[PDB]
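Undergrad: What follows is a single structure, and I will ask about it in a moment.
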Amino acid sequence: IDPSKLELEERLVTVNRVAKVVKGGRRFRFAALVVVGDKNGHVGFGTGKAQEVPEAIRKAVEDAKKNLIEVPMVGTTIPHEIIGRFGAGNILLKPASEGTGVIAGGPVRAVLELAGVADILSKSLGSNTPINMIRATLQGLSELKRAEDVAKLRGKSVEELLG
Amino acid sequence: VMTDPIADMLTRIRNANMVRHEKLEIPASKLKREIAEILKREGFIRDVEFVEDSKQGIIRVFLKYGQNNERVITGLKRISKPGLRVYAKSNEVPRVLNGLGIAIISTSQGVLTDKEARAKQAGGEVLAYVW
Amino acid sequence: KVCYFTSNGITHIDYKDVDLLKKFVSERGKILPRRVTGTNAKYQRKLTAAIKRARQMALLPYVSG
RNA sequence: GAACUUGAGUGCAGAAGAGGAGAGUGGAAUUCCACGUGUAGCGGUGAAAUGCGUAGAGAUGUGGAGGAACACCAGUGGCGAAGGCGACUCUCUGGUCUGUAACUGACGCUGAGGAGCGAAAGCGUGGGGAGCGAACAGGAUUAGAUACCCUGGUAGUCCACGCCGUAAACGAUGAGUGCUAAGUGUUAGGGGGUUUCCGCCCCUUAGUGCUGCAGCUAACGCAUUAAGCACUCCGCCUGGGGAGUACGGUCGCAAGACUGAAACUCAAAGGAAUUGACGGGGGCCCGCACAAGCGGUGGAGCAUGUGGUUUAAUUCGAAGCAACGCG
């Protein structure tokens, strides 16, 4: 995916001050986690370290732009329920009715709102570590099957699939 | 010992599918054979052969992969188990993956999919989900 | 090395056959290990029983000096 | 209700094994006893001493007594449900594995409660007692040394019967079944391929190791001997202390075992991995670091700074190296 053609918004999920101990004291760095997305079905996340916070955030954006994925979206919701699982991060994502809006936790919300999903239910069922919740969310979103492509794979019409 | 042949057959498919095997051979039974036939009719497997022998027969199932070697069958779950049977009313027959998958219900009309059983307003034992 | 008994088609090792047995004991009388004599696993066990029977019956020494 | 043979089992033909119980037998070594030869120490430690020895020790030769354990073989080798089992022979006896398709035809899996087994210590009765050795005594060490170390040494270790029923009883991994890349050792079989064979190669079961896909895991790692994918049954967990404690009950001769809380108290306890630091851990290297030398200080008189104390004030600052002839 070329991020130049997409109009990508950036959202700063978290900035953790981490420390490497050395003789004399402690080398602090900042680990920024940022999600970016076009709000039209593409979303990605990246992680950047640096000694200053602005530079950390800049490096996260470049990383995120490298790893964009395409989230299948039926109308304003997801095609079907899925449980995004990654390590201990375990996010359930359920399709919702029109006008429900995005009902998700903090980090999960960033991913879904930047992906441009308008109506979706979610619930974090495992660890709330931001990095792993995001990884679980994108793993789950990456497993969503669109009805049209399923029909092609199974050799049927969409009429037969939906029934 | 063997306690759920249906579950065991589903697992053979799941495991073979996971490593993108072309075919697998399942020891046959009337009920397992009916499930296999549904998978073909619904386009989850390529073909199913029934080989006779002195014993109970063998079902050779040919798995189906799309372009880019993509697995058509994403997952299989056993629902009704020997330890806890699951029977559904006609109106409570489950849809699987929001209608993108199927459920196989054993009914007095026969072994049907969820859609087929629903049209007949029939319930019964919910054997498995396939998506 | 190859097993002496499988080569020569020796099915039954016997504790009486002192001259044969003496090829498997050291100068001091220690039973030589299989790693050094190349014997098969199966025949090492049979051979060990023979040497112990021989030592009991004074055909082989326990300790040479 | 009637059939079927794959599961399970039986028959038939083979194979290995420290599987168990009983009864015998053998060689080495330690100790003790007797005797010959023989003389001044032997033993022990970081260094010593206690101890043993001229009453003839230790060393050395011959024979004898007795108890315990079985070098070499010996091998992430074998067998067993686990604990566990290792000299040889015989008696009794359990299980597993391979082939066969002669037979039965689902007869199977798991299994609360229950029963049996269950290292070592320990207990009761009676034997036995070399070595070892809780306790204990003495000699050292030490500030102390109710220890480590040394010289002795009781129970015990051993045997028969009975009791106890606990272990880091561990693979910290319940049992059964099936499915899911390979490579490579090794144990007991079967079949075959060129053969007298040997052997090499190929295949196949069933164990036992290592590496390693997919997959799983927080990570470490597991990976056809799963910690993967499934299904059946059983046991167990719900923050750390209090506590495996109290009460009750069952068991036991006793020691105690099993079952098993709460009040109260903390906001942690914990797993894996990472960065450094440290180690009376290892490796490598360097330095007036040591070593190889030379001349000093610490003693004395005095100069100076500091501390203490005395003063009306004894101005203020500097305090291991890195404050003290320093501002």
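Here chain A follows Swiss-Prot, giving residues 4-166 in order.
In case you wondered, yes, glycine gets a Cβ from its N, Cα and C as well.
For reference, Swiss-Prot lists these features for the protein:
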| type | residues | note |
| --- | --- | --- |
| DOMAIN | A:11-74 | domain 'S5 DRBM' |
| VARIANT | A:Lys26 to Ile | In BSPC 111; spectinomycin resistant |
| VARIANT | A:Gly28 to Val | In rpsE1; spectinomycin restistant, not a ram mutant |
| VARIANT | A:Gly104 to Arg | In rpsE9; suppresses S12 mutation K55D. Lethal in the absence of the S12 mutation |
| VARIANT | A:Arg112 to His | In rpsE7; suppresses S12 mutant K55D. A ram mutation |
| VARIANT | A:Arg112 to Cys | In rpsE8; suppresses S12 mutant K55D. RspE8 is lethal in the absence of the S12 mutation |
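Quick one: where do these features end up spatially?
TA: Taken residue by residue with DSSP, A:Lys26 (variant position) is part of neither helix nor strand, so it is coil. Long-range Cβ neighbours of A:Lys26 (variant position) (same chain, at least 6 residues apart, Cβ-Cβ under 8 Å): none.
A:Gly104 (variant position) carries neither a helix nor a strand DSSP state and counts as coil. For A:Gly104 (variant position), the same-chain residues 6+ apart in sequence whose C-beta sits under 8 angstroms from its C-beta are A:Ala121, A:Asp122.
The DSSP secondary structure for A:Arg112 (variant position) is helix.
With a 10 A radius on its CB, A:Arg112 (variant position) counts 19 other CB atoms from all the protein chains.
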Undergrad: Taking helix as H, G and I and strand as E and B in DSSP, count the residues of the domain 'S5 DRBM' (A:11-74) in helix, strand and coil.
TA: 14 helix, 38 strand, 12 coil
Undergrad: Please work out the number of neighbouring Cβ atoms within 10 Å of the Cβ of A:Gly28 (variant position), leaving out its own Cβ.
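TA: A:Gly28 (variant position): 8 neighbouring Cβ atoms within 10 Å.
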Undergrad: Could you measure between A:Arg112 (variant position) and A:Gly28 (variant position) for me? Cα positions, answer in whole angstrom.
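TA: Rounded to the nearest whole number, the Cα-Cα distance is 38 Å.
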